[PDB]
Protein chains: 2
Amino acid sequence: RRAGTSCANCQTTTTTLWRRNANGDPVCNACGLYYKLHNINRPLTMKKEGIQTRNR
Amino acid sequence: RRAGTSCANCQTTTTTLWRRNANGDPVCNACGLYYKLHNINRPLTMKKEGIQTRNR
DNA sequence: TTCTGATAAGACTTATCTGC
DNA sequence: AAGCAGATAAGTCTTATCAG
Ligand SMILES: [Zn+2]
Ligand SMILES: [Zn+2]
C-alpha cells in the first residue's frame, strides 16, 4: 500500500508490489503485469476484490 | 457450427456446443457457462480468437 | 526503499463428457 | 441422430513472489 497512490488502471489501492505504466504512473502489480504481456490496459472487469496468498 | 446463429454475447460463431441464455437466445459454450457461474454476461474483452483442444 | 524482470502457484475459464 | 443443461476436469492465464 501507500498514501496518495491509486492504481492508474484498476484503481485499487492495495497491491503487494507497485509498478509503473509506460508513462511513469503508478499501477498495482496485477495491472503493471497484465499490460507488459498484453500491451493493452488491464480490462478492469477482472478486477478482483481481495488478494490471494500463495505458496512455494 | 450452425447456419443463422451467432453468440448473443461474444458474437462468435464457432463454439463446440451451443447453450441458451436465460432468454432462450443462443450463446457459445464459453458464454453460456460464464453466465451460469457469474450470473452476469461474459466480459467480451476476454473473447478469444480460436478454440483450444483438450485431453483426458 | 522502489521498481523491472523472470518464475512459477493455482485460480478461473471453458472444453469435454454425460444424462435428458 | 440432435439440441441442451449440469458436472467434472485441463491447461490457459493471472498475478502473487522471488531476485537484481
Ligand atoms: Zn490495477
Ligand atoms: Zn459468447
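Numbers in chain A come straight from Swiss-Prot, and the residues shown are 311-366, in order.
Just so you know, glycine gets a Cβ as well, placed from its N, Cα and C.
As written in Swiss-Prot, here are the features:
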- A:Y344 to A: Dramatically decreased Th2 cell differentiation (MUTAGEN)
- A:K346 to A: Moderately decreased Th2 cell differentiation (MUTAGEN)
- A:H348 to A: Dramatically decreased Th2 cell differentiation (MUTAGEN)
- A:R352 to A: Fails to induce Th2 cytokine production (MUTAGEN)
- A:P353 to A or K: Fails to induce Th2 cytokine production (MUTAGEN)
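Within 10 Å of the C-beta of A:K346 (mutagenesis position) we count 11 further C-beta atoms, all protein chains included. Closeness to chain B is evaluated for the mutagenesis positions A:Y344, A:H348, A:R352 by Cβ distance, with values under 8 Å counted; no residue is counted. Counting only same-chain residues at least 6 apart in sequence, those with a Cβ under 8 Å from the Cβ of A:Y344 (mutagenesis position) are A:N351, A:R352.
Long-range C-beta contacts of A:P353 (mutagenesis position), restricted to its own chain and to partners at least six residues apart, with a cutoff below 8 Å, are absent. Summary for the mutagenesis positions A:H348, A:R352: the Cβ-based neighbour count within 10 Å is maximal at A:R352.
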